[PDB]
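All remarks here apply to the structure that follows.
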2 protein chains.
Amino acid sequence: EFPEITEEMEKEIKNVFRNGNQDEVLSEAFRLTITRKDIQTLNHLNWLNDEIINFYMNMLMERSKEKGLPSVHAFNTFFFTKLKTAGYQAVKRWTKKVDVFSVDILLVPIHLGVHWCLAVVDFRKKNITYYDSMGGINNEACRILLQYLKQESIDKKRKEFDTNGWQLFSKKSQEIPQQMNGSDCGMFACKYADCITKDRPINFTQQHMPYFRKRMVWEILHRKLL
Amino acid sequence: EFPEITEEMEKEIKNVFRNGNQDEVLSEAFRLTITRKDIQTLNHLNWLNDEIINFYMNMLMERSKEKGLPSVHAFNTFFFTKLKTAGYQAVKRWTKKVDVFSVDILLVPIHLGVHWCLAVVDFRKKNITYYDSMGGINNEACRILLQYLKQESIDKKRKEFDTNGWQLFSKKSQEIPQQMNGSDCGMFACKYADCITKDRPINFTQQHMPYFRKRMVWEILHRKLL
């Protein structure tokens, strides 16, 4: 049971996979810009680029904030890779004007080479979780985030972070639906985050991915999550 | 039977899984350095690191060149990732001093997140083949390589590449032995490549992986393939 893409929506979708002004700005929001060229990475079995993922993640953050939903901060895709390679100092600034502790959930898209994964800080559940649609485990990435929270707590609020009851872990291959197409990895990251930010169980599989790509084109174009 | 590892060789191997100077250089060849720490990635159910894989691949390169064998160039592990993410321009230089067309076989280790796969260009067979020990399919990878050969042909030889008769393939799950242990994926890549570079059929299974790890420790230490 998934929202249908009507013939009319399919028309809005087909239209934007047409060729033409690769620069044409299709959607502008959250400081970002989605062009025809970005949107094309959603087509066929193209790899999503960062603009799509960031744009999507910000739609989830914008949707959190409606009542009943957990509140969400989405980190931009470059954040984790900058944190890992260069340390806390290189990312510390990225959070002026943001109190990372005043939200329920932090979303951290993780770019490992060609591949996408996702880490999630849930302050309600007091834990930090890694999701990889290939079933890889990334102990490190969660520790790196714990360590970041500590250094953010010290730097922003003048207090150490309380790790009591906090649990770091990777979701295993049988626990979340797995990819078959390498290029779908960014789609799994986005859709993992969709369910999680809604507190819904992750209840799709690889077969829904063609549908999800078409849908995300549509969603991005209207800045409306279905 | 696979070559036996004797009591005498077992002792070369036990000794190196000792603790001590994690930076002690055990093997130096091919501009690479294998330390005790790299070697420990072959133990247990540890994931092989890049240094091990590149070192092995270079042993295969060095073995080709003995007479009767097909000649082989192995690409470094970061090659495919760098090509995918950044395009031909970012890897063009890695082949100054190398005529990729003057060898029979090109080995391309493919790193997808935590996982290892392998692509092979065989100029005699006139085709490009993908091996994944979890049975995943990557059409795209083969095309990206065909695209690479064309760009390399133009760049190095001043001629377009002739794609006639050329075929792009993923090997199916029933065609090649599959992994059981995620940690052994790099070993599958290495061993697929061992067989292929020798023109022997891929004739092992997951049960052989413990043996293959101990043996690769021994082989790397002696810079000698059995």
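Here, residue 1 is simply the first one shown, and the rest follow in order.
Just so it is clear, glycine is given a Cβ too, placed from its N, Cα and C backbone atoms.
Swiss-Prot annotations:
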ACT_SITE  A:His115  active site
ACT_SITE  A:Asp132  active site
ACT_SITE  A:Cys185  active site, nucleophile
MUTAGEN   A:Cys185 to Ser (Swiss-Prot position 603)  Exclusively nuclear. Loss of CCAR2 desumoylation
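Annotated features, which come from Swiss-Prot, shown on the structure.
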{"residue": "A:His115", "record": "active site", "Cβ within 10 Å": "23"}
{"residue": "A:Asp132", "record": "active site", "Cβ within 10 Å": "30"}
{"residue": "A:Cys185", "record": "mutagenesis position", "Cβ within 10 Å": "24"}
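The secondary structure of A:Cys185 (mutagenesis position), as reduced to three states from DSSP, is helical. A Cα-Cα distance of 8 Å separates A:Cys185 (mutagenesis position) from A:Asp132 (active site). A:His115 (active site) falls within a strand segment according to DSSP. Across the structure, A:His115 (active site) and A:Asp132 (active site) are spaced 9 Å apart at their Cα atoms.
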